[PDB]
Amino acid sequence: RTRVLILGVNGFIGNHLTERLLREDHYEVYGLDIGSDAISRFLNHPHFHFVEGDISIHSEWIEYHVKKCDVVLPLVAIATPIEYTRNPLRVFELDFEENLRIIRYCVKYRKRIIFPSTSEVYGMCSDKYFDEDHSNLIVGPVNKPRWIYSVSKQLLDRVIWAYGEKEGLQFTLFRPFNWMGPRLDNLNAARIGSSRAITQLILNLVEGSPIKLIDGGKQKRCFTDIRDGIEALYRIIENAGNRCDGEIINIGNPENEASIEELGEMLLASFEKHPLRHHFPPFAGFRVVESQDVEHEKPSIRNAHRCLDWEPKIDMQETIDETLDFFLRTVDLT
């Protein structure tokens, strides 16, 4: 069986991916993290092995697990907008420098790396559909520090591409577009995965604070149910016919497009009709705020079509209802 090393397994993607791989009987999962509360259900599974670790502290212990395994999925990164500007240097050191160390262990021991790039690399790209192979990448002047995350991730993609081109690194990059479903990552957990925007909104409803609409909340986004997203990630790991080698693949549902405002209204509506609504405060309402932005973020999914024979199935309403439902029933009221 194939050994899958998941760095930063204690969260949204690690939970769903692990459940997926373990349902099949030809995988061995090694989940590395500093905690295990998010995947405790798997600690006793015969084919899951928790590994104590931190990519900023451990060097050797991680290198060892890269040599021991077959496929590597590094999910540790700080991807919360306020941080790009609040603690830029840490975002850079963790997201760029520490992950570069892991990319290098992979080329050194000739292992396969499945790397989470980001939908933010496209920046202010004018294409209606962001294309992994044709769209230009657009960011603002260096005096707009918000772009440091975007560019750091883009540079890593290029370094990976160079290793694959000059040193035989076998890799696949994937770019998730607002994945959502049960077991969302904490708003400030340094793990790549769940949509921060929908997480923030649900928190607004749960805590009784207002839903802020930056300049009207007109910017559009696409949302993907984790059942669809993880199926695609799963197929990248399978890599049938080796079709994913050297590929960059957007993973999103371009049909589930909505403005921040409409998404807010959809969650509210689903929220108002929920059986546990009374355990939460009254809706505080929509606050129009006004403070560099991205006005649209829709993916082209031709590569996912080609390399994975994948098409997203769950409609917007289903994703919304299920994500909110699991969240509300999981909250500790006391």
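Chain A uses Swiss-Prot numbers throughout; the residues present, in order, are 315-605, 614-656.
Header lists the method as X-ray crystallography, 2.3 Å.
Including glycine, each Cβ sits where the backbone N, Cα and C put it.
Within 10 Å of the C-beta of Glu434 (mutagenesis position) there are 21 other C-beta atoms, taking all protein chains into account. The annotation active site, proton acceptor is assigned in Swiss-Prot to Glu434.
Following the DSSP three-state reduction, the secondary structure of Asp347 (NAD(+) binding site) is strand. Per Swiss-Prot, the feature NAD(+) binding site maps to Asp347, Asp368, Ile369.
What Swiss-Prot notes for the published mutagenesis of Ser433 to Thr is this: No activity. Around the Cβ of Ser433 (mutagenesis position), a 10 Å sphere holds 22 further Cβ atoms from the protein chains shown.
Mapped onto three states, the DSSP output places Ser433 (mutagenesis position) in helix. Listed in Swiss-Prot as a mutagenesis experiment, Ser433 to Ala is described as follows: 40-fold lower specific activity.
For the mutagenesis result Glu434 to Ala, the note given in Swiss-Prot is 100-fold lower specific activity.
Annotation of the mutagenesis experiment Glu434 to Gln in Swiss-Prot: No activity.
Chain tracing stops at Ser605 and picks up again at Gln614, leaving 8 residues unmodelled; the C-alpha atoms of these two are 9 Å apart. Counting only same-chain residues six or more apart in sequence, the Cβ atoms lying under 8 angstroms from the Cβ of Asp368 (NAD(+) binding site) belong to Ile348. Packing around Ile369 (NAD(+) binding site) is summarised by its Cβ count: 23 other Cβ atoms lie within 10 angstroms of its Cβ, all protein chains included. For the NAD(+) site, the Cβ centre of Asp347, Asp368, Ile369 serves as reference, and the other residues of the chain with Cβ at most 8 Å from it are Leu321, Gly322, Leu346, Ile348, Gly367, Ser370, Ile371, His372, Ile376, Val390. Following the DSSP three-state reduction, the secondary structure of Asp368 (NAD(+) binding site) is coil. Distance from the CA of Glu434 (mutagenesis position) to the CA of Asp347 (NAD(+) binding site) is 25 Å. Rounded to the nearest whole angstrom, the C-alpha distance between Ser433 (mutagenesis position) and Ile369 (NAD(+) binding site) is 23.
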